[PDB]
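Note sheet for the following structure.
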Amino acid sequence: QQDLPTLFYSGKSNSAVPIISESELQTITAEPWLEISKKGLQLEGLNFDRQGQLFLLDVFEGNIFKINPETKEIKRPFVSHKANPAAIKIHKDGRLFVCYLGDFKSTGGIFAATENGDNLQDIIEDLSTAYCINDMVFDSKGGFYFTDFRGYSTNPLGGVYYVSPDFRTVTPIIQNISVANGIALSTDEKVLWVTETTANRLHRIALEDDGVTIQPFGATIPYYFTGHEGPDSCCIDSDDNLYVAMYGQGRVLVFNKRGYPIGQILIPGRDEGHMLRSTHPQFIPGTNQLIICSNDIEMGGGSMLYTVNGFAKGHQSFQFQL
Ligand SMILES: [Ca+2]
Ligand SMILES: [Ca+2]
């Protein structure tokens, strides 16, 4: 697909530190790519495997879907045995890691399994930990950072934690976050991006070489989002731009490597209150074609994946590591 709405490095989108308002951002409207269901499913957790196949899920029913981007064929290999799964991150060894929220209070955690639902492993046990995990991102060593999705605006119970490659140690990276949601590592893995949903803030965290210590005055707030509900999941491209799905806003915002907004992707029907639940953005491996999932549960509609071409090709994350 080459005739898809595309984002270019023109105007202020090509500036290192653009001074601009959201209404002035280079904007494009996403094209419908594939309807998952006529029924309302809370789509989330987009992630491609080493073979370029798309894996995603729906929070409330816990269905795990596998999609052939080429044929548009949709399969449903298995259903999560844990309540409210919210993200899927594929390991370099092929396993699917599934972050779940549980009861939203503390019964969340992370489990791993084959693409067919076999060999269920408790990476982060649910009942023994207070965590309710929404997303995660693997570093090149096999360790990973995850977001603790808890609390609300003035009750910052959330935060970000790092799990060692052997999965035996959990280390706090940054805490006192009002519902940490989205998370991403820069291409050099020295910068961690985190979205705080209930406070509408974007966090940029500069890390030391050990991957756990924050550089002096290294955790900052480069951007204050606006509108109900707030920032959700995010991913980066090979140019270190950050794509942030805005939950309840029917759009995705794109920031350059310095945390400045350079692009905006609208979901068809948002003005009328449709498809406002845009939750996750992800690139088709080896290309700059972006997929975005959203749903019309609020308006009694269905679940749909949308698409556009981003500023650059998707980044080669952990599952694509050789
Ligand atoms: Ca837990
Ligand atoms: Ca999310």
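One-based numbering along the chain as shown.
According to its header, the structure was obtained by X-ray crystallography, 2.1 Å.
Including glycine, each Cβ sits where the backbone N, Cα and C put it.
Residues annotated as active site, proton donor in Swiss-Prot, with sequence analysis given as evidence: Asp232. According to Swiss-Prot, the Ca(2+) 2 binding site annotation covers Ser106, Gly108, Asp126, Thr129, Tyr131. Recorded in Swiss-Prot as a mutagenesis result, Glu44 to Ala (Swiss-Prot position 47) carries the remark: Loss of activity. What Swiss-Prot notes for the published mutagenesis of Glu44 to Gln (Swiss-Prot position 47) is this: Loss of activity due to inability to bind calcium ion. In Swiss-Prot, the entry for mutagenesis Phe60 to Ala (Swiss-Prot position 63) states: 2.5-fold increase in lactonase activity. The structure shown retains the original residue. Under mutagenesis, Swiss-Prot gives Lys89 to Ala (Swiss-Prot position 92) with this note: Increase in lactonase activity. Annotation of the mutagenesis experiment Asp135 to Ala (Swiss-Prot position 138) in Swiss-Prot: Decrease in lactonase activity. Swiss-Prot lists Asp148 to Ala (Swiss-Prot position 151) among its mutagenesis entries, and the accompanying note reads: Decrease in lactonase activity. Annotation of the published mutagenesis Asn181 to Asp (Swiss-Prot position 184) in Swiss-Prot: Decrease in lactonase activity; the original residue is retained in the structure shown. The note that Swiss-Prot attaches to the published mutagenesis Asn181 to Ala (Swiss-Prot position 184) is: Loss of activity. According to Swiss-Prot, the mutagenesis experiment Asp232 to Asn (Swiss-Prot position 235) carries the following note: Loss of activity due to inability to bind calcium ion. According to Swiss-Prot, the mutagenesis experiment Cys234 to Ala (Swiss-Prot position 237) carries the following note: Increase in lactonase activity. Swiss-Prot lists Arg277 to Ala (Swiss-Prot position 280) among its mutagenesis entries, and the accompanying note reads: Increase in lactonase activity.
Here the features listed in Swiss-Prot are painted onto the structure.
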residue: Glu44; record: mutagenesis position; Cβ contacts under 8 Å, 6 or more apart: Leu56, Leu57, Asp58, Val59, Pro85, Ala86, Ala87, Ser233, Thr279, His280, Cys293
residue: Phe60; record: mutagenesis position; Cβ contacts under 8 Å, 6 or more apart: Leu41, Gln42, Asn84
residue: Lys89; record: mutagenesis position; Cβ contacts under 8 Å, 6 or more apart: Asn47, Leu96, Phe97, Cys99, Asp135, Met136, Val137, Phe138, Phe144, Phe318, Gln319
residue: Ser106; record: Ca(2+) 2 binding site; Cβ contacts under 8 Å, 6 or more apart: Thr129, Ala130, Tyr131, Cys132, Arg150
residue: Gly108; record: Ca(2+) 2 binding site; Cβ contacts under 8 Å, 6 or more apart: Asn84, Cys99, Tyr100, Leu101, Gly102, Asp126, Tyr131, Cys132, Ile133, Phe149
residue: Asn181; record: mutagenesis position; Cβ contacts under 8 Å, 6 or more apart: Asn134, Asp135, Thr147, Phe149, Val194, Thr195, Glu196, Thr197, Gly230, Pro231, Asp232, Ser233, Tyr247
residue: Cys234; record: mutagenesis position; Cβ contacts under 8 Å, 6 or more apart: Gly182, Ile183, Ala184, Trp193, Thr195, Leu242, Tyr243, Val244, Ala245, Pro281
residue: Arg277; record: mutagenesis position; Cβ contacts under 8 Å, 6 or more apart: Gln42, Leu43, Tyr247, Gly248, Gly250, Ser294, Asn295, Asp296, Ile297, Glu298
Among the recorded positions listed here, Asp126, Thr129, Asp148, which has the most company in the form of other Cβ atoms within 10 Å of its Cβ?
-> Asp148
Across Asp135, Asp232, listed as mutagenesis positions, the smallest other-CB tally within 10 A is for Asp232
Output: those recorded positions from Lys89, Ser106, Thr129, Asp148, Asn181, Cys234 whose CB lies less than 6 Å from an atom of ligand 1, in sequence order; none if no residue fits.
-> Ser106, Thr129
Inside 8 A of the center formed by the CB atoms of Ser106, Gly108, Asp126, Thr129, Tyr131, which other residues of the chain have their CB, for the recorded Ca(2+) 2 site?
-> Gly102, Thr107, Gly109, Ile124, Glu125, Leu127, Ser128, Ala130, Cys132, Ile133
For the recorded positions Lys89, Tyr131, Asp148, which residues place their CB under 6 A from an atom of ligand 2?
-> none
